[PDB]
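Undergrad: Quick one: this structure, given as structure tokens, is what I'll be asking you about.
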Amino acid sequence: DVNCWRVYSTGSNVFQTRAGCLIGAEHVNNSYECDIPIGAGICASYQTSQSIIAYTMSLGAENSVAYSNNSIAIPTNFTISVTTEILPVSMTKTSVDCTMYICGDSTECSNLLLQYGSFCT
Amino acid sequence: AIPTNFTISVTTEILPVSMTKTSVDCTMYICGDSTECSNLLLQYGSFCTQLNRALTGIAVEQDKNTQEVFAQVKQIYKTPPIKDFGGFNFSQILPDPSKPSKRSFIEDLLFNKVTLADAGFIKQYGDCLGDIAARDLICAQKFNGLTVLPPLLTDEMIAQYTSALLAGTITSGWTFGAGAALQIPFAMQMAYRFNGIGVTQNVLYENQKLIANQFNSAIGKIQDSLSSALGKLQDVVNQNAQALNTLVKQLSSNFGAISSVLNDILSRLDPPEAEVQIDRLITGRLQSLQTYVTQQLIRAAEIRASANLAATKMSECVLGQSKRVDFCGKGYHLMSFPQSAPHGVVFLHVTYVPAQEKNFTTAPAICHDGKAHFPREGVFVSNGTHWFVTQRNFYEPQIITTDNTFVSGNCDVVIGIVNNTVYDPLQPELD
Amino acid sequence: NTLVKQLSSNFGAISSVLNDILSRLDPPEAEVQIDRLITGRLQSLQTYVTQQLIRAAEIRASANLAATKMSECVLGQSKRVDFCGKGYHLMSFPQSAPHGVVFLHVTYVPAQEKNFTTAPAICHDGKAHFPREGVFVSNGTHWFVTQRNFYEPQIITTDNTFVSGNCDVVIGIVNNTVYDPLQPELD
Ligand SMILES: *[C@@H]1O[C@H](CO)[C@@H](O[C@@H]2O[C@H](CO)[C@@H](O)[C@H](O)[C@H]2NC(C)=O)[C@H](O)[C@H]1NC(C)=O
Ligand SMILES: *[C@@H]1O[C@H](CO)[C@@H](O[C@@H]2O[C@H](CO)[C@@H](O)[C@H](O)[C@H]2NC(C)=O)[C@H](O)[C@H]1NC(C)=O
Ligand SMILES: *[C@@H]1O[C@H](CO)[C@@H](O[C@@H]2O[C@H](CO)[C@@H](O)[C@H](O)[C@H]2NC(C)=O)[C@H](O)[C@H]1NC(C)=O
Ligand SMILES: *[C@@H]1O[C@H](CO)[C@@H](O[C@@H]2O[C@H](CO)[C@@H](O)[C@H](O)[C@H]2NC(C)=O)[C@H](O)[C@H]1NC(C)=O
Ligand SMILES: *[C@@H]1O[C@H](CO)[C@@H](O[C@@H]2O[C@H](CO)[C@@H](O)[C@H](O)[C@H]2NC(C)=O)[C@H](O)[C@H]1NC(C)=O
Ligand SMILES: *[C@@H]1O[C@H](CO)[C@@H](O[C@@H]2O[C@H](CO)[C@@H](O)[C@H](O)[C@H]2NC(C)=O)[C@H](O)[C@H]1NC(C)=O
Ligand SMILES: *[C@@H]1O[C@H](CO)[C@@H](O[C@@H]2O[C@H](CO)[C@@H](O)[C@H](O)[C@H]2NC(C)=O)[C@H](O)[C@H]1NC(C)=O
Ligand SMILES: *[C@@H]1O[C@H](CO)[C@@H](O[C@@H]2O[C@H](CO)[C@@H](O)[C@H](O)[C@H]2NC(C)=O)[C@H](O)[C@H]1NC(C)=O
Ligand SMILES: *[C@@H]1O[C@H](CO)[C@@H](O)[C@H](O)[C@H]1NC(C)=O
Ligand SMILES: *[C@@H]1O[C@H](CO)[C@@H](O)[C@H](O)[C@H]1NC(C)=O
Ligand SMILES: *[C@@H]1O[C@H](CO)[C@@H](O)[C@H](O)[C@H]1NC(C)=O
Ligand SMILES: *[C@@H]1O[C@H](CO)[C@@H](O)[C@H](O)[C@H]1NC(C)=O
Ligand SMILES: *[C@@H]1O[C@H](CO)[C@@H](O)[C@H](O)[C@H]1NC(C)=O
């Protein structure tokens, strides 16, 4: 919530993003894949002397299709590819002894807790 | 009953994909700027850490949802300069290269129908000092530790992703979803898709102008119905806003204490007697934060199911042609186009609808010479006096020949067989 | 482990240890402190159980998805796009993992593409010929019909196309000959 001062220290490398004022990072004109998300399209990384750099994330490579009204492209060879997919199916089963947790081995606490048995059930 | 004409229909489907990301400063909400309350609250630090862990899980999940729906392909295709698509006009859904935001006309219309609670994420301290505070609801939220975090992808990046998806589908059909995009003329792709609902290619090639005109008119109807709808996307905004404002309002509860104001208690009472009242207030305000976080978790689970559905629709309706009924609109699915909406996605489903039906008498088989003839891929019909074979979804009568049927058995077993002649188109040539 | 750590909270009592309270205080004065501790620890257990319920719902959705994948990718061949990997799905093999499953999806990927000129139909004798299940392509000088996903050129014959109408309506029709593989045999 600062437009670059309500900051702890000014230092240098003060850079303004729509996510806020960023202090302590050098801004570069490249566009890499996102390492650490900052927000509003801005990402950060630790690069090469080593320093924190802040950039605008790239979405991917740009290639234009050669479209015409009488032109087709047919594959001539194929590839057989094997890929993996991971899925969770189950989690740990747990049980709680309510009196053991709340009172330990205190008899008086158990006599007091007898008023809340419905909640443990 | 066989249809004789068709209809090309475009319908819309709206899906929520993400919700607002929020963070809480626990001490700011519970104690304000009271040092004594903070020293008392140091006994409950684990609960504030636990609440923030749950909220950060929700916040990263929102970006994962948006990535899974919109960022499937990593090639940013560009639409060709020459717009020769056989008479189909996609200008209304392709990006306008003159507006600041490179958004299509329909996306611009959609974005003006959902009103966000706050535009922008930089509200400075000097901007609301004095009167403006406690009147404006956002500043009232921010003076009590309740902040809204911005999403990772901007609107412009999502518009870029949708334009890449559109260019891929209209220049390469469905090939770009399985590997490299292979270009093909748009009418030949349309003929392929007609093959996929059981209609021969010649129907498309003969009726191409009518089909293109029907598509263009339907797109115009979509446009004219939007400039006149998005309740599923407005209620998400409303729910988040209402929850944050309810948290701000719950700060006036006593919870069984003398007052709900800490400064009033701290004057007029000494520490040993002020501690019990402060303790009541602390317990109440921790309970309020806990309730907020629980309901945020349940809502995030619902949004996550919706975003999984949106990703499945993007894969199966936009990157291919789906044969499962009613998944991609009403009618036989032809193709779909995505458009980005604030916190969501809109799908334009183009489907095929059978239009004008006529009545015919029909028969399972034909008995020619003690043989039973069955259609290869059609149905036997009669106009009253004569017998033809046609295709099920469009009426195109033809003469029954041997290159048109197949024989199996005699005529003594099939229940409703009829007597007719089969041409056999070789006898004239042999003579 | 968070449940174990939350046992050191006072919840507004003199101490978080029951034995410390029970010595130094008589039952009527120890009861109010014990009551504070009891309320706090019941709240902790309640929070744990609620978050366990929400997590179990998410795992249940994941397991339903895994069962659907097992049915449609391993016990059959799926035609829905991207459900069983990237590419045209051929088959899948399951492997068990601790608390989960791993799927090995074998798919088919088109590899090396070549450019051709194409046409919707062929005009032979005032008739329009369309491919039965292929596409018409040209290497530049000659015209063949092939299949869409693999390049295997063939001569256009009548047992290979089908006729519909004349040549006056189709937008991009071209002129070529259709073999008709019966005339040589009749002669
Ligand atoms: C930070 O403040 C600067 C200075 O006021 C803002 O820059 C202005 O933004 C408005 C918004 O459209 C423009 O009309 C002005 O021309 C800009 N002026 C200058 C000198 O740049 C800026 O918008 C603020 N930062 C953020 C992220 O909102
Ligand atoms: C089709 O692709 C395969 C590989 O995917 C080609 O086989 C390779 O051919 C090169 C030389 O041509 C060899 O050095 C490799 O060892 C071969 N690989 C394998 C796995 O055998 C094949 O030649 C291609 N066919 C055509 C017609 O292009
Ligand atoms: C099939 O349906 C289309 C409309 O869905 C018909 O085209 C219309 O024909 C009427 C007169 O016959 C014209 O007034 C309309 O302007 C036409 N609409 C369009 C979009 O061109 C077509 O005639 C029908 N064909 C048959 C054989 O019934
Ligand atoms: C495709 O559709 C667009 C929009 O429907 C057409 O552009 C309009 O054309 C009319 C004239 O018929 C003009 O009065 C409008 O102002 C145009 N609108 C825009 C936004 O340009 C366009 O002519 C259609 N055909 C082609 C080939 O683009
Ligand atoms: C059913 O279809 C038959 C075959 O097309 C129709 O007979 C044709 O009628 C037209 C119009 O009189 C003639 O020009 C053709 O020569 C006829 N063909 C034959 C083979 O006779 C017949 O009219 C139709 N019957 C009904 C009741 O509509
Ligand atoms: C279809 O044709 C067959 C024979 O071509 C007919 O079967 C004969 O019908 C006559 C008179 O109905 C009987 O006397 C014969 O005994 C039948 N069986 C033979 C000749 O094997 C059959 O009835 C015809 N179906 C009709 C007219 O609906
Ligand atoms: C297109 O294909 C035709 C038909 O295969 C090619 O013509 C053949 O060329 C080979 C090599 O010279 C000859 O052995 C055949 O006898 C030719 N067949 C005919 C029917 O002429 C032609 O070379 C190809 N054109 C291009 C530009 O690649
Ligand atoms: C395909 O063949 C048809 C006839 O076989 C051509 O149509 C004739 O073309 C000539 C010269 O272009 C005209 O003078 C005739 O009037 C056309 N119509 C007839 C004879 O009915 C057609 O042009 C050919 N297509 C080509 C060469 O691309
Ligand atoms: C980045 O680009 C801007 C404008 O294009 C330029 O003024 C600036 O110097 C560039 N920075 C670097 C490090 O090249
Ligand atoms: C088909 O015949 C039935 C029988 O009366 C009639 O009710 C129906 O309207 C007919 N359908 C058409 C399209 O003529
Ligand atoms: C249809 O019903 C009629 C009686 O209404 C009967 O004579 C005829 O055999 C039936 N046809 C079939 C195929 O069952
Ligand atoms: C097909 O032709 C276009 C037109 O220039 C070209 O850019 C593209 O590389 C060609 N594809 C192949 C596989 O040669
Ligand atoms: C393809 O475009 C050319 C002009 O570039 C045009 O002459 C030709 O008729 C078009 N073909 C079809 C099938 O529309």
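The numbering of chain C matches Swiss-Prot: 960-1146, in order.
Cβ coordinates come from backbone N, Cα and C, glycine included.
Annotations for this protein, taken from Swiss-Prot, read as follows:
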type: VARIANT; residues: C:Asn969 to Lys; note: In strain: Omicron/BA.1, Omicron/BA.2, Omicron/BA.2.12.1, Omicron/BA.2.75, Omicron/BA.4, Omicron/BA.5, Omicron/BQ.1.1, Omicron/XBB.1.5, Omicron/EG.5.1
type: VARIANT; residues: C:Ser982 to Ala; note: In strain: Alpha/B.1.1.7
type: VARIANT; residues: C:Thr1027 to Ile; note: In strain: Gamma/P.1
type: VARIANT; residues: C:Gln1071 to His; note: In strain: Kappa/B.1.617.1
type: VARIANT; residues: C:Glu1092 to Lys; note: In strain: Theta/P.3
type: VARIANT; residues: C:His1101 to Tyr; note: In strain: Theta/P.3
type: VARIANT; residues: C:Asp1118 to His; note: In strain: Alpha/B.1.1.7
Undergrad: By CA-CA distance, flag whichever of C:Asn969, C:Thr1027, C:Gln1071, C:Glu1092, C:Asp1118 among the variant positions is nearest to C:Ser982 (variant position).
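TA: That would be C:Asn969, nearest by Cα distance.
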Undergrad: Are any of the variant positions C:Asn969, C:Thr1027, C:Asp1118 near chain B, where near means a Cβ under 8 Å from a Cβ there, and if so which?
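TA: It is C:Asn969, listed by sequence.
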Undergrad: Which of the variant positions C:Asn969, C:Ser982, C:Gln1071, C:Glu1092, C:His1101, C:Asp1118 have a Cβ lying under 8 Å from any Cβ of chain A?
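TA: It is C:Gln1071, listed by sequence.
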Undergrad: Which variant positions from the set C:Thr1027, C:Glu1092, C:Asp1118 have a C-beta atom lying less than 6 Å away from ligand 7?
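TA: Correct list: empty, so none.
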Undergrad: Sorry to bug you, but what's the C-alpha spacing from C:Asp1118 (variant position) to C:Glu1092 (variant position), rounded to the closest Å?
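TA: That separation, Cα to Cα, works out to 12 Å.
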Undergrad: Just to verify: the residue among C:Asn969, C:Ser982, C:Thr1027, C:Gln1071 with the fewest other Cβ atoms within 10 Å, which of the variant positions is it?
TA: C:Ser982
Undergrad: Going by C-alpha positions, which of the variant positions (C:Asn969, C:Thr1027, C:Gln1071, C:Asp1118) is nearest C:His1101 (variant position)?
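TA: Closest by Cα: C:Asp1118.
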Undergrad: Taking the Cβ of C:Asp1118 (variant position) as the reference point, list residues of the same chain whose Cβ is under 8 angstroms away and which are at least six residues distant in sequence.
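TA: In sequence order, C:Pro1140 meet the Cβ cut-off.
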Undergrad: May I ask you to report the DSSP-based helix, strand or coil state of C:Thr1027 (variant position)?
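TA: Where C:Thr1027 (variant position) sits, the three-state DSSP reduction gives helix.
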Undergrad: Using the alpha carbons only, what distance in Å do you get between C:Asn969 (variant position) and C:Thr1027 (variant position) once rounded?
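TA: If we compare the Cα positions of C:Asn969 (variant position) and C:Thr1027 (variant position), the gap is 49 Å.
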Undergrad: Fill in the CA-CA distance, C:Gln1071 (variant position) to C:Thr1027 (variant position), as an integer in Å.
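TA: The separation of the Cα atoms works out to 34 Å.
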